[PDB]
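Student: One structure, as structure tokens, below. Some questions next.
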Amino acid sequence: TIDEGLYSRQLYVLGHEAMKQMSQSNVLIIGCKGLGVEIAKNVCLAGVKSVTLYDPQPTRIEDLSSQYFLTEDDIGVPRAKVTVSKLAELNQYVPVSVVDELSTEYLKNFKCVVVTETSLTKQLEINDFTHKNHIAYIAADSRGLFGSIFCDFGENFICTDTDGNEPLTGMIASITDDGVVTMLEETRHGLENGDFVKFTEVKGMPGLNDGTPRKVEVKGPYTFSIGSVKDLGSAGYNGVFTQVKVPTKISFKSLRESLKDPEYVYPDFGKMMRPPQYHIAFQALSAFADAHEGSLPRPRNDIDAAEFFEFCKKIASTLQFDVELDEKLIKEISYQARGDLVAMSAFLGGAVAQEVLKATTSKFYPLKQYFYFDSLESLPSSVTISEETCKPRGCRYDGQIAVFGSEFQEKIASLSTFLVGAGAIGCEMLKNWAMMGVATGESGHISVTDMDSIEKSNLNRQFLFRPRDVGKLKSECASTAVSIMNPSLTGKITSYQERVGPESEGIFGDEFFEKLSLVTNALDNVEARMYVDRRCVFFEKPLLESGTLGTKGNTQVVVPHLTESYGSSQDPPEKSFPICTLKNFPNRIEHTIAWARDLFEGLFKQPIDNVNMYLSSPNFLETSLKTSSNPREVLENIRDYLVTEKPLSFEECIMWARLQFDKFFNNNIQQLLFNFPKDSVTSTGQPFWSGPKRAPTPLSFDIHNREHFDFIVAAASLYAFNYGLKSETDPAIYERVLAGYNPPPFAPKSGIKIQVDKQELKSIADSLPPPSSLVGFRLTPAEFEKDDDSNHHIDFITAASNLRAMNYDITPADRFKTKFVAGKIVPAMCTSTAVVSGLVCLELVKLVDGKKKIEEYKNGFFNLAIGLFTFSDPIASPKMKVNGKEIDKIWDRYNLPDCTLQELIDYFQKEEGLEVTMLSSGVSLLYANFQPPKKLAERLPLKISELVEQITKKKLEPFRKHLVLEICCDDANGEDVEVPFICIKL
Amino acid sequence: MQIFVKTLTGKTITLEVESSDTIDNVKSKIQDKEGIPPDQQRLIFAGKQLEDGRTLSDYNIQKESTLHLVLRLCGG
Ligand SMILES: *NS(=O)(=O)NC[C@H]1O[C@@H](n2cnc3c(N)ncnc32)[C@H](O)[C@@H]1O
Ligand SMILES: [Mg+2]
Ligand SMILES: [Mg+2]
């Protein structure tokens, strides 16, 4: 029922059941300014039943400071009726409509109501009703560098998944009668006290496998207790535990009764004392509105701030708040009251959107209940921030000028940025830049690059694209889409289709980087991140970095000559299974899917490529014999795929697939059991097939077995694809050909090496047809494509994996999970993407302000599934001492022209106090003080570029603009010392 | 004394420590329980990341303080 083609990546986060509940939940959203439109965007993409908008207030120019679906032609028109048109285009499955009147009884149509830009008085009126009529309530507001969220899902909300983690599971070694479970081979269970676990395959304790959950007591990383099990056996052996996730009832207080005793979610344990201050300040903001006819304090206005601060006093007394108010902090909220920052709406909007899904799915732990946030470190300090500088100017950026000022607005407009990636994070980043006015100045410019094209599943979280854009380039569409959002960016954006890396340094060279103000990553792999980081360090450019994984995300800022870089710290490495486990001793479905992916590659990819290389590369056989890891396999592929196993009909492909069945799910298993019989024992007398090793059983082909049949169809259709034969699916032709299959006899051989020559390969090479006879003939390889359900790729992998799962008695998996594993799909959705984009841009304004204190910057981490946000100051770059001078071990370098070797040596002695003893370039040694005097007399007058060319016996590439060198030298005390590298500017 | 470490996936780790203990020591105790190499541990207290060579006292970490153990992510 659920369109898996669109929701693939999001389904891997929320699950089918959750999205089924979403498709039955109407959502009402009050307010269509920046915050509300962001919430509505994510909710529409998410796939709720429908979205209803309510905002009769007319469009003002300052609303465009963050609301990206409003143009200057829409001024005066109510915001809801202008925004509905563009929200309906996001997701065809989510109708969007407007409502002009709000009736209390009309709220009963929605499972969740999001309230923005609404006074506290009206909030209480709405929440009083929703709280009594089983309607989820969410209220958020964006006020300058300050934000707030309130959630009330009722006092009997049942959460069915409180962390979004997959259930823990692991293999057991033993269980004592008193209930001590010992994990297998120092394998951590990962459980906590109070968790529940079921069991399966436990030997000696049959009743334990019945599936009754048992509370756990953790005794150590590899051991835990479940209580007495004497009534069930004397000793448990082997088996597998599986965590049982327990639901929790969450009782929310109403807005009225929690207003006195609010329960806070702290986004920053370094600002623990602020949420209470903000609780009072946001209420005082609504009292000010009611007093001044719905108007908020004017930007940086002292008179309005004094009156506001007085409201806080009255509210603090009315609520009996035993707290000493921080005047400077509270007044700062009044100064910024009219601030409308797109970054703040992205951050809050993404979070609120996730909370809406929590209310409609009962999945993930919701905010309970008050989330007060600030990014006050983003307030500029290099420019005058006064009532005169922040005053409105009648432009789309008034909401941003209210906080940063007009002098700062020009700095944003003249940025030259480089966005690496135009996917999820890329689209949100471009949207933010457009609303902020980045690169809209004379000297401003944006460069976007991405080598990929738009696909269906991208549309779930890459909102600049539309179904009709499928197949187009991401960087181009995103550039065009942003020009519509901010026409001031017309012609200011240059899009590339380049893959950032070593191969594209001719485009993204020295001349390209020198112009940039900063680099922003929007990548989906660590390799590209590490490369961009190296480049930014070399060109001394700031880097804004971010990543997401399902509901989790993070941000990191790299400040030249201040912080460490992205590559300065280590991350957990990517998991890889042992070859022995995949090749012969699988025990999880992940092991059979990885095996099936290699089988897919080994039947429909690798041999095809060898044939085409044999027919187009003149000396392929010779080179392969000298380089190939398995020359015999290459020769056999060519021999098999060109003559001995070449099919001439789809019937012959079916016969071929039938042979592959016994070759990989029977004959190979027999040979394995022949070398390791089921009852064989190790050197310690223990059964060989125990623990991680599961005794396999060969399969006997059965046409009436869906897994057997699915493998034949998928394998025959892929073999036909390789040769261009037309495939078929009518079961009658498979029954016709297979019913008459005489399998050749097979007997397990001896002397085969199963981990836990010269003549024959030269003879089969001569038996190959010469390429002279196959001029122009090629075969078509199968290029793995996980997102095309008509190519049989996932069909073959699913069937092949499950057949191997049947060999080893492993639980099979459907195409949905198999696609996830074989495809290495990263779960993702729009909510996390918006959140990181907001945090990234809150750090962007710090870079353009030139902030020099490391404590003002913040790296961000969050997990929306548990309402966890946390932040830390960046790590300073490691320092070093040379002749007493402080050297930055990451960012410092010696910049020199293309001078002579002598001039370089003299420069370092006289200007740096360093005696150059050795000078190197790459692997090459350019100079050393111990070289004979004739070697030096001929090199000292040479230029560095000349010295490099001669020593390397190779001319420098013509477009080279720099040269990197290293030196060994003694300091002023004659002692060897490490010093920064040298960059020669040619 | 006792301190708590909350991970980004919602797990809670309890440690037995003293204010004079080094971050390296705290990381060793986290490695024993979770298997995470010290160099891959990102600990945060009161908005500051804990660095090797310093002590808990250098960060005002006291009885029953809560640290965050976080990771970097690569989707996007
Ligand atoms: N996170 S995502 O999957 O939604 N999209 C990431 C986005 O980034 C692009 N990408 C990946 N690697 C590179 C390099 N090396 N250069 C430029 N862009 C790159 C992907 O195409 C994807 O669209
Ligand atoms: Mg793609
Ligand atoms: Mg990707």
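So for chain A, numbering is Swiss-Prot's, and the shown residues are 14-769, 783-1012, in order.
Per deposition record, X-ray crystallography, 2.6 Å.
Cβ atoms are placed via backbone N, Cα and C, with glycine included.
The active site, glycyl thioester intermediate annotation in Swiss-Prot covers A:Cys593 and rests on sequence analysis. Look at Swiss-Prot and you will find A:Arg22, A:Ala437, A:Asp463, A:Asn471, A:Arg474, A:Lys487, A:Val513, A:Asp537, A:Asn538 tagged as ATP binding site. Among the features that Swiss-Prot reports, Mg(2+) 1 binding site is placed at A:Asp465, A:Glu468. The feature Mg(2+) 2 binding site is assigned by Swiss-Prot to A:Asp537. What Swiss-Prot notes for the published mutagenesis of A:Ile592 to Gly is this: Strongly reduces enzyme activity. Where Swiss-Prot documents A:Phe598 to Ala as a mutagenesis experiment, the accompanying text is: Nearly abolishes enzyme activity; when associated with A-701. In Swiss-Prot, a mutagenesis experiment is listed as A:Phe689 to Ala, annotated with the note Abolishes enzyme activity; when associated with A-701. According to Swiss-Prot, the mutagenesis experiment A:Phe701 to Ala carries the annotation: Nearly abolishes enzyme activity; when associated with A-598. Abolishes enzyme activity; when associated with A-689.
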Student: Considering only the recorded positions A:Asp463, A:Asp465, A:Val513, A:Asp537, A:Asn538, A:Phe689, which possess a Cβ situated under 6 angstroms from at least one atom of ligand 3?
Tutor: A:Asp537
Student: Hey, of A:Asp465, A:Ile592, A:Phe598, which of those recorded positions are within 10 Å of A:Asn538 (ATP binding site), Cα to Cα?
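Tutor: Near A:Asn538 (ATP binding site) by Cα: none of them.
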Student: Taking ligand 1 as the reference, state which of the recorded positions A:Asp463, A:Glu468, A:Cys593, A:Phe598, A:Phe689, A:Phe701 have a Cβ closer than 6 Å to one of its atoms.
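Tutor: Only A:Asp463 qualify.
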Student: How big is the gap, in Å, between the Cα of A:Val513 (ATP binding site) and that of A:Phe598 (mutagenesis position), rounded to a whole number?
Tutor: 39
Student: Report the recorded positions (A:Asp463, A:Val513, A:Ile592, A:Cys593, A:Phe598, A:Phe701) that meet this criterion: Cβ distance to the nearest atom of ligand 2 under 6 Å. Use sequence order and write none if nothing qualifies.
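Tutor: Checking each Cβ against ligand 2, none of them comes under 6 Å.
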Student: How far is it from A:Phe689 (mutagenesis position) to A:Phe701 (mutagenesis position), counting Cα to Cα, in Å?
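Tutor: Each residue's Cα considered, A:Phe689 (mutagenesis position) and A:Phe701 (mutagenesis position) end up 8 Å apart.
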Student: List which of the recorded positions A:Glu468, A:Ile592, A:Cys593, A:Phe598, A:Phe689, A:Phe701 have a Cβ under 8 Å from any Cβ of chain B, in sequence order, or say none.
Tutor: none
Student: Can you tell me which of the recorded positions A:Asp465, A:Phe598, A:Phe701 is spatially closest to A:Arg22 (ATP binding site)? Compare CA atoms only.
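Tutor: So, of the listed recorded positions, the one sitting closest to A:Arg22 (ATP binding site) is A:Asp465.
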Student: Tell me the Cα distance separating A:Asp465 (Mg(2+) 1 binding site) from A:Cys593 (active site, glycyl thioester intermediate), rounded to the nearest angstrom.
Tutor: 36
Student: Near A:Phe701 (mutagenesis position), meaning Cα within 10 Å, which of A:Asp463, A:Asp465, A:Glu468, A:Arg474, A:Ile592, A:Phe598 (recorded positions)?
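Tutor: Candidates kept after distance check: none.
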Student: By a simple count of other Cβ atoms within 10 Å, which of A:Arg22, A:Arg474, the binding-site residues in the record, is least packed?
Tutor: A:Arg22
Student: Name the residues of the same chain, 6+ apart in sequence, whose Cβ is under 8 Å from the Cβ of A:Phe598 (mutagenesis position)?
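Tutor: Correct list: A:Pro705, A:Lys706, A:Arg707, A:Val769.
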Student: A:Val769 and A:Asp783 flank 13 unmodelled residues; Cα separation in Å?
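Tutor: Both gap-flanking Cα atoms are 24 Å from one another.
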Student: Counting other Cβ atoms within 10 Å of each residue's Cβ, which of the recorded positions A:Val513, A:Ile592 comes out lowest?
Tutor: A:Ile592
Student: On the Cα atoms of A:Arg22, A:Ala437, A:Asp463, A:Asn471, A:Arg474, A:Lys487, A:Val513, A:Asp537, A:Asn538, which are listed as binding ATP, what is the maximum pairwise distance in Å?
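Tutor: Max span of the ATP binding residues, Cα based, is 24 Å.
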Student: Looking at the recorded positions A:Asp463, A:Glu468, A:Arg474, A:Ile592, whose Cα is closest in space to that of the residue listed as 'Mg(2+) 2 binding site'?
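Tutor: If we rank A:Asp463, A:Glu468, A:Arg474, A:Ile592 by Cα distance to the residue listed as 'Mg(2+) 2 binding site', first place goes to A:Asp463.
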Student: At the Cα level, what's the spacing in Å between A:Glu468 (Mg(2+) 1 binding site) and A:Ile592 (mutagenesis position), rounded?
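Tutor: Roughly 34 Å, rounded to the nearest whole number.
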Student: Which of these binding-site residues is closest to A:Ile592 (mutagenesis position) if you go by CA atoms: A:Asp463, A:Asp465, A:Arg474?
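Tutor: Of the binding-site residues A:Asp463, A:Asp465, A:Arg474, A:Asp465 has its Cα closest to that of A:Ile592 (mutagenesis position).
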Student: Where does A:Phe598 (mutagenesis position) sit in DSSP terms: helix, strand, or coil?
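Tutor: Once the DSSP labels are grouped into three classes, A:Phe598 (mutagenesis position) ends up as coil.
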